[PDB]
Amino acid sequence: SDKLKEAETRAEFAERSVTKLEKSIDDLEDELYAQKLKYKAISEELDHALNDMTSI
Amino acid sequence: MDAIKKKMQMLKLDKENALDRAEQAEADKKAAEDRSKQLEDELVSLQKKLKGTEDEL
């Protein structure tokens, strides 16, 4: 019974670690996706300005 | 950037505007050489009339 309690404690520790890392990954994931959205926006717009060079 | 778009627009359009005022001025200049041409034609015809006047006299 004592060994079962120790193993259960360690398993619960690991599982809480799992959940916390998953939440951190979620936050990072959202930030990276928004970053790339605005990156592609600014890149397209620099290209549009270059198109302006073509129109000139 | 959108700001860049507007910048090139105002600058290029003012450039075309200035060139176009240049050519409208040049059109007025052309009409001015025209007026000068008719005035010189009238002056030469008047000189011919005066010389014929003196000869008739």
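How was it done? The header gives electron microscopy, 6.6 Å.
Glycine residues also receive a Cβ, built from the backbone N, Cα and C atoms like all the rest.
Just so you know, the Cβ of B:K15 (mutagenesis position) picks up 10 other Cβ atoms within 10 Å once every protein chain is counted. Record note (Swiss-Prot) on the mutagenesis of B:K15 to N: Impairs interaction with LMOD2 and TMOD1.
Look at B:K15 (mutagenesis position): DSSP puts it in a helix.
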